[PDB]
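Q: Mind looking over this structure? Questions follow.
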Amino acid sequence: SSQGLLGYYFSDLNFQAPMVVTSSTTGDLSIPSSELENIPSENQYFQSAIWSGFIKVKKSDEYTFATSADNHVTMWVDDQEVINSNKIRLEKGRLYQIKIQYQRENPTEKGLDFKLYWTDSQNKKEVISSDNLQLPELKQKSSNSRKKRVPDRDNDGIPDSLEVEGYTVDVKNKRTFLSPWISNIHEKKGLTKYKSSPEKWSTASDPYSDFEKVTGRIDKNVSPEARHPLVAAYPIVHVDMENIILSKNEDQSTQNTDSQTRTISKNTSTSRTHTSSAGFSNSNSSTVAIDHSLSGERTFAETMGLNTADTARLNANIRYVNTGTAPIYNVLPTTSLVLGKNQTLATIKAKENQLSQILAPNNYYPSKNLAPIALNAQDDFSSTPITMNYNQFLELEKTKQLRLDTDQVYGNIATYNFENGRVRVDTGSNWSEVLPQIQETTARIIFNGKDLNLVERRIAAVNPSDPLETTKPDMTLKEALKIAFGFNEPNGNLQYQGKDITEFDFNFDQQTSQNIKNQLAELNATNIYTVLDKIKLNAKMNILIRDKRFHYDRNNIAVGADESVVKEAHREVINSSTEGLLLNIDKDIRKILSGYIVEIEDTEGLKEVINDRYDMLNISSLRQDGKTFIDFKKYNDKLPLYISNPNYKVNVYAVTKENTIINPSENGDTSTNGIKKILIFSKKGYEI
Ligand SMILES: [Ca+2]
Ligand SMILES: [Ca+2]
């Protein structure tokens, strides 16, 4: 579909002003004026052109080449002129470079009709077939058979002047035209204005060329935003733990293994973290919160019959999560499961080059439609038990938290092959040779607008002290947000999925903050939000952008929100009864709540707390219709609230994750006393 020659069509006579760069499958190198809808009519006159690629014969014959305009043409085969009308021997299974230049002054028609022909020795002449033509090796190295060599200093195939001045791509029939940006035309039409470095084959320093990206000659799994030359395409992987089971480790000394199941099974919630002011760290990490809610009230050790000399082990179901912009194919990264500050309990590895599927951007391994991975799998004799000694086990009970630290070892890359127009995993290309340079030459933005989860993107930006990086276009904060995260601006206001930019805060590392502060001073600007178009990003900046509605822990996970926000989010009550409340609660708000406390307040002001335990707050559930039910009966012994006097109040309180207590207090109290909570419903019995 893409094979044939690469063509440069210029409006000037001397190969200086390229109007169109496109490829054509066969020897027909024509561009009809019907396809130049995005080129001003005056510039549809092509006075010169250059095509470039390779030819391969499927039968070794003596061939004679000819074109539509031999008098305006010079053609070379392997640096030999064949046109400037003679015969030349060509061998099967060998590849020959092709260059063709064309010049015609003051053409009277628009576009170009031009065909490349050959005649074999049986004297039969034909437009050269698609199967005989290949594109140039627009790579940074030649291949064994295909060498590399109209100003194109980085050899990506986009001429220096287009990369510097701005270009657009438009999708024709089965072809993609690359052309200069022209304001009056392409702005109305809504097209994206691309700039890129004429000296960087990949301007973002990733494994896909600026040309591959914008022409779709690229791994279909690469994220849509990373098809922009200025957005880095690379994987970003963390592990998601979905649940966990603890149990006592069998023991040499106890011979009987007939005893009752004494395990502890808990759901877990895992979030990708970022530890700050933004951090400079490129590590992958996630934190796991083990559910503290009711599963009587024995200690873990009492539950499992653990004496102080015993050991326990854990199993858990997990998935890998790719929140980056490029797929992984044949190596999942290695992960440490860590307890407390640095007690590694386990090393989690998958089997290299034996992945059951690719791990795509915005996706999981295994895919959610398949079973998760179990840390100790059932069909796996050699799975290492994840063990804790007794003190570690109590530490786990008290913290109810684990950390998964995942390396950046991501294996080989699927790259485009100009010889055959296919994408295939390349054993000679590895993510480890790419990531260091991506990290060195881009600004990193971490943004949580999607669903309060941290999503990192990197955007090519100038390093003022490194002359090469100096050849990239200026990247503004505003542009960065648009191309990397899909911010748009329907009314002079930058927003993300309907939320104004000013609904998110800005945080930077120390160096970046001082940089941005200087820039605002030079702009005589006091408010970043009103000059995003003028704030310039540099390589190595780190920027953290977070929904302002919420409170964040040191990991930058949303763990709360203002009383006013939580209250307002609950104001709309569909239905209330002695059995519970039915509300409409923003999915973002539900994420920051550990549960609810229900209480009846009598006439003298005394309070009966219905679900009065730190592990009994889990009384909300999300209904099949998106509405939340708060269930009064759950810890009321399956009975609706009994209100002995209509003037009594039913109060319901929301408890946020940062106010959630996860253990009995020091003195031993398992009640809700002292828990910081937020009143969100209060009505008399007669109002219910
Ligand atoms: Ca180039
Ligand atoms: Ca380039």
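We number chain A the same way Swiss-Prot does; the residues here are 44-127, 132-196, 204-330, 350-368, 371-763, in that order.
The header says X-ray crystallography, 2.1 Å.
Note that Cβ sites are derived from N, Cα and C of the backbone, with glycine treated the same way.
Copying in the features that Swiss-Prot gives for the protein in this structure:
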type: BINDING; residues: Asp206, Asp208, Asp210, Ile212, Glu217; note: Ca(2+) 1 binding site
type: BINDING; residues: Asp208, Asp210, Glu217, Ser251, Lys254, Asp264; note: Ca(2+) 2 binding site
type: MUTAGEN; residues: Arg207 to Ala; note: Abolished interaction with LF
type: MUTAGEN; residues: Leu216 to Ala; note: Decrease in the ability to bind to LF and partially toxic at high concentrations
type: MUTAGEN; residues: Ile236 to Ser; note: Abolished interaction with LF
type: MUTAGEN; residues: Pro289 to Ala; note: Reduced toxicity in combination with lethal factor. Decreased membrane insertion and translocation of LF
type: MUTAGEN; residues: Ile393 to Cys; note: Loss of capability to undergo conformational changes that lead to pore formation and translocation
type: MUTAGEN; residues: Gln512 to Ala; note: Loss of heptamerization capability
type: MUTAGEN; residues: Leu716 to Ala; note: Decrease in toxicity due to decrease in cell binding
type: MUTAGEN; residues: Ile718 to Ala; note: Decrease in toxicity due to decrease in cell binding
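Explain the structural surroundings of these features, please.
A: Secondary structure at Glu217 (Ca(2+) 1 binding site), taken from DSSP and collapsed to helix, strand or coil, is helix.
Annotation note: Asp264 (Ca(2+) 2 binding site) sits in a helical segment as assigned by DSSP. The Cβ of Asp264 (Ca(2+) 2 binding site) has 28 other Cβ atoms within 10 Å, all protein chains considered.
DSSP classifies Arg207 (mutagenesis position) as coil under the three-state reduction.
Taking a C-beta cut-off of under 8 angstroms and a sequence separation of 6 or more, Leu216 (mutagenesis position) has the following same-chain neighbours: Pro61, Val64, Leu232, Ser233, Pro234.
Mapped onto three states, the DSSP output places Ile236 (mutagenesis position) in coil.
According to its DSSP assignment, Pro289 (mutagenesis position) is coil.
The secondary structure of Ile393 (mutagenesis position), as reduced to three states from DSSP, is extended strand.
Cβ neighbour count for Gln512 (mutagenesis position): 15 (other Cβ atoms within 10 Å of its Cβ, all protein chains included). In the three-state DSSP scheme, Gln512 (mutagenesis position) is classed as helix.
Spatially close to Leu716 (mutagenesis position) yet at least six residues away along the chain are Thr653, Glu654, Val673, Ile675, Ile685, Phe707, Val725, judged by Cβ distances under 8 angstroms. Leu716 (mutagenesis position) carries neither a helix nor a strand DSSP state and counts as coil.
Its Cβ taken as reference, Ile718 (mutagenesis position) is surrounded by 18 other Cβ atoms within 10 Å in the chains shown.
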Q: Which residues does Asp206 (Ca(2+) 1 binding site) neighbour through Cβ under 8 Å, counting only same-chain ones at least six apart?
A: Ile212, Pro213, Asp214, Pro252
Q: Going by Cα-Cα distance, which of the recorded positions (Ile236, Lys254, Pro289, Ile393) sits nearest to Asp210 (Ca(2+) 1 binding site)?
A: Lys254
Q: List the recorded positions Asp206, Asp210, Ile212, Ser251, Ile393, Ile718 whose Cβ sits under 6 Å from any atom of ligand 1, in sequence order.
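A: Checking each Cβ against ligand 1, the ones under 6 Å are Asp206, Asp210, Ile212.
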Q: Out of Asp208, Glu217, which of the binding-site residues is least crowded by other Cβ atoms within 10 Å?
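A: With the binding-site residues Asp208, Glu217, fewest surrounding Cβ atoms within 10 Å: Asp208.
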Q: Given the mutagenesis positions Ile236, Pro289, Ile393, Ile718, which lie within 10 A of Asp264 (Ca(2+) 2 binding site) by CA-CA distance?
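A: Near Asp264 (Ca(2+) 2 binding site) by Cα: none of them.
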Q: For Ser251 (Ca(2+) 2 binding site), identify the closest of the recorded positions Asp208, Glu217, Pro289, judging by Cα separation.
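A: Going through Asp208, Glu217, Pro289 one by one, the closest to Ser251 (Ca(2+) 2 binding site) is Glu217.
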Q: Please list, in sequence order, those recorded positions from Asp206, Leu216, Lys254, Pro289, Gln512, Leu716 with the Cβ less than 6 Å from ligand 2.
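A: Near the molecule: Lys254.
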Q: Return only the integer: C-alpha distance in Å from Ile718 (mutagenesis position) to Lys254 (Ca(2+) 2 binding site).
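A: Rounded to a whole number, the Cα-Cα distance is 74 Å.
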